[PDB]
Amino acid sequence: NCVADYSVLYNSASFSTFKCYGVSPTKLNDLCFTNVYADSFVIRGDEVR
Amino acid sequence: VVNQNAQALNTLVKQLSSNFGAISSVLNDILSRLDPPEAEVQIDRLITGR
Amino acid sequence: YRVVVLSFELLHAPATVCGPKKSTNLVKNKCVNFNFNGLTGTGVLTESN
């Protein structure tokens, strides 16, 4: 129950590794979803692959 | 004869609900989710089965 | 590397979270391309009983 604008993150370069397996990064705003869960954590450098 | 044609038509319509290995049967969902080059992979599966 | 994994639930419930997409007026008795809660399709919109 909010407004999710994902274009600000795509326009401004921040994330070093950004990949969407389920959907397209440009279609995140076009198609929207009900529940959004974000799991935040930190890992060693080589463990991101 | 009437029942035979009814079953053939009904069966033909029910195949549209089948995924045929694709993520989803609806074409608008594939276009609204996967990238243009990625959507072709899923669209090919639907066309193949259909 | 700070990692945040984006998870979502699709078409299992109405969409409470949607980006800043401006809504328009409704049209009836005409064939139109309608997008409602992320559902895309073309069809004539009429009042149903």
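Chain C uses Swiss-Prot numbers throughout; the residues present, in order, are 508-556.
Determination method: electron microscopy, 4.0 Å.
Just so you know, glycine gets a Cβ as well, placed from its N, Cα and C.
If you check Swiss-Prot, you get these features:
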type: MUTAGEN; residues: C:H519 to P; note: Increased resistance to human covalescent sera neutralization
type: VARIANT; residues: C:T547 to K; note: In strain: Omicron/BA.1
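The two recorded residues, C:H519 (mutagenesis position) and C:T547 (variant position), have Cα atoms 16 Å apart.
Counting only same-chain residues at least 6 apart in sequence, those with a Cβ under 8 Å from the Cβ of C:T547 (variant position) are C:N540, C:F541.
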